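Q: To start, I am sharing the structure in question, which I have written as structure tokens.
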Number of protein chains: 2
Amino acid sequence: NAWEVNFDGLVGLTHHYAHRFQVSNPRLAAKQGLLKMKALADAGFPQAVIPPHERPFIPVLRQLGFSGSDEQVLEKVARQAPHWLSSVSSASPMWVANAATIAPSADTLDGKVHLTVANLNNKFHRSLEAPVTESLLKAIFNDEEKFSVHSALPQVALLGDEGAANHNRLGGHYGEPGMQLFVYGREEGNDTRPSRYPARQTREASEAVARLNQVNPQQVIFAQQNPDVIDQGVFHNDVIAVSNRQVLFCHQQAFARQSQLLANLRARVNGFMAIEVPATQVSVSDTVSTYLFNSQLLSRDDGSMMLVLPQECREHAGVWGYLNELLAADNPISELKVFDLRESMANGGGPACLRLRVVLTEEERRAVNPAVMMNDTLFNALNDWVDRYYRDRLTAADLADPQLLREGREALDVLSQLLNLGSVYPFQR
Amino acid sequence: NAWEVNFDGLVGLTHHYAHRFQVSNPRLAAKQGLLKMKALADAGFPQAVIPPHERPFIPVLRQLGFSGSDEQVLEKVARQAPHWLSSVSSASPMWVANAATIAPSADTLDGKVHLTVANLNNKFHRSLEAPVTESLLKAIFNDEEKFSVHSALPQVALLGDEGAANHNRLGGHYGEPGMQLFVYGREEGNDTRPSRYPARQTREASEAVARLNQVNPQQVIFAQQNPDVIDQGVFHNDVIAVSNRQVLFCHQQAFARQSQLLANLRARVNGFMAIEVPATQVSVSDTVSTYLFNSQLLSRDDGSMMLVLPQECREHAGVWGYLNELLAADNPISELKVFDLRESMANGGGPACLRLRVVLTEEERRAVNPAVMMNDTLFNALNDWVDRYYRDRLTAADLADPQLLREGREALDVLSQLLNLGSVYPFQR
Ligand SMILES: [K+]
Ligand SMILES: [K+]
């Protein structure tokens, strides 16, 4: 039987702000993330980890015209065009919800697990991720008889893809064929689209990923996000809705043709249950500020569920009130769990943004690189690694420091050994 | 003694329309282009050629999720999503003015000729060109002691680059250090930008290419295109202005701060002469429909110049009238030459769009692959090749034909032998 395994992103050393804060705490950011990972693991929810990337990323600076040695390039950019430093030093890869789109073997035509890297074309600093993200996935899901990793879609606005963050999977047990729901923000020919915040996900992209992941045509549904919610701050579906098994926890203003979509899911998903949060109870604004929907909806063995939320949801009387009501109402959600993720939330990432859901059978679980599976040993090893290399204070100005560069290179080289990934980074090649 | 050599694009076999004409004539399109090439060569203007690309381009269709053999992929796309066929079968590479940005050795810090491939990120069908365009340039400008080809900038809207079409070079003799003028349509932070037709060229990209091409900082000027002209159809600078030696032939509504730009050129370029066409005489509309500014401004040995224009300029009484006046006025232009380029103009390409200007010293000219330099032998060989493989009629519907695919592959394989390029195309690797 298959279980849903969460793969979380280990915050990188250059985590920074580019709130009125300019000083970040990389070390604390990583520790907060590790704590969430460990807690869930300890509670019985399969957990794994995905490492940070090479930052600053000098290769793209060379692509931009700066030549010399890594340190000279860094110096030239610092002196001539320092704004690029921030753009090539983001710890954004930590939000693995955007790393790729997953298709469990129960939904594929060739019976293998498929993962398609997201190009993340809309944002320059995130578009840099794809190549390295592909290497990491291939080093983690290395067994080609069980896993199939596809390269990201062409890097153009027409095929903007933000991955799992806009993906959903509904059904009975995880191991059974499920219904996949792809949410997009825009499509060619459709005049209905955001007018203040461009849509990062296009239907053309979603459909291509569906194709690449060999998804059964009858087990896929494409739905357009409500354009008005996007203009309010919902840049990904995972900020206004989340799914798990037969449940779809969403805001009433989440989808363009919501009524139609839900009815369709009810007809196609056995026992499907939609939990819509009316705007009266919680507004879109409240949703965006608390990240109520960027929560993880987990399943226990008895069929009950747990909601993992960021601290902002508890600090908001209105949302907390709603959650306690939901807890007592007639539905699977029987527990609420809150985590302090201030560092990630400062840059726009909640509990779900930091994780990538991968349903794996018992045999597939065994095929995954064991060095990335969470347990006491990995937890302690990572914590020590963080205490050794991560700084407690960082600003954009420190990105020009050659020593930060050197520290990050050693750190990643040591981590690649710890996670048994080999020479997975560009600088190692 | 350096000369400016024109490298024209040989129209590909899939030239088609995706006016209301639906039937294209690939063969005629190629022959019209060859005729212009030959005429200029015969008149004494150094001329060379750049081959078409692999079309349909199946590899991108696979990236989009269609698997199987080349024929099956083609079949699946034709049946499932036929609109992709057109987007991967464009003969757009013919407009080599967008292939890359050139820096003559007289302007470079390392004394070599630099060529940076344009990403052409704005349009999906043209963004496919970069990789193959890079291989072709490296096979034509193969001597690395004389030429340096740099890969295209990252494929993101922030770094949209359309190449030479937005470039200009002013100065005395071609071989002397010249003043480079980079024209862009938008830049970050600048609220001044097109509002109807997105700007394909960003200042950030222009500046990066300037760096890649090792351009002397004092020999470069960045100027913003007038946003109002862009919204009227001027998607590239070579549709509203053209330079040559000490002359800059442009429309009065060409640049944002025109007065300041021209005064600056007057101060930095000896003998600089700006020929501004007032709106009263020729409107922007007239400009866009006739392609008056997408003309080639050539130099003869005595210092006189010749304007190479598309038929549309002669057919427009107003523009033709202005040209005759310009010919008699006090300036270097002493001759007008018109060519029939209806096929290319049908898709938005005039004489200049079909050519890439490369200033080369005598030694550099000798270093260029001799097999692509224009002469009677190459001219006759190419015309025969065209007659053998090009169809007289074509529509988007024919792009699904496996036989057209096979014809194009053999044609390109034979052409690669004729032009002594080796296995330069993906299908040959
Ligand atoms: K409940
Ligand atoms: K004249």
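Chain A is numbered as in Swiss-Prot; shown residues: 2-19, 31-441, in order.
Yeah, the Cβs are placed from backbone N, Cα and C, and that goes for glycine too.
As annotated in Swiss-Prot:
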- A:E174: active site (ACT_SITE)
- A:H248: active site (ACT_SITE)
- A:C365: active site, nucleophile (ACT_SITE)
- A:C365 to S: Large decrease in N-succinylarginine dihydrolase activity (MUTAGEN)
Q: Could you tell me which of the recorded positions A:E174, A:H248, A:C365 sit with their CB under 8 A from some CB of chain B, listed in sequence order (or 'none')?
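A: From A:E174, A:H248, A:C365, none lies near chain B.
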Q: Secondary structure at A:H248 (active site) (DSSP, helix/strand/coil)?
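A: SS state of A:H248 (active site) = coil.
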Q: So how many other Cβ atoms are close to A:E174 (active site), meaning within 10 Å of its Cβ?
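A: Looking across every protein chain shown, the total is 32.
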Q: Looking at the ends of the gap, A:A19 and A:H31, with 11 residues missing, what is their Cα separation in Å?
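A: With 11 residues absent from the model, the flanking Cα atoms are 11 Å apart.
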Q: Three-state secondary structure of A:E174 (active site) from DSSP?
A: coil
Q: Would you mind reading off the Cα separation of A:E174 (active site) from A:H248 (active site), to the nearest angstrom?
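A: Answer for this pair: 8 Å between alpha carbons.
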Q: Return the count of C-beta atoms lying within 10 angstroms of the C-beta of A:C365 (mutagenesis position), excluding that atom itself.
A: 25
Q: Fill in the CA-CA distance, A:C365 (mutagenesis position) to A:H248 (active site), as an integer in Å.
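A: Counting only the Cα atoms, the answer is 10 Å.
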Q: May I ask which residues of the same chain, at least 6 positions away in sequence, place their Cβ under 8 angstroms from the Cβ of A:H248 (active site)?
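A: For A:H248 (active site), the qualifying residues are A:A109, A:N110, A:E174, A:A177, A:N178, A:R212, A:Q213.
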Q: Three-state secondary structure of A:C365 (mutagenesis position) from DSSP?
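A: Where A:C365 (mutagenesis position) sits, the three-state DSSP reduction gives coil.
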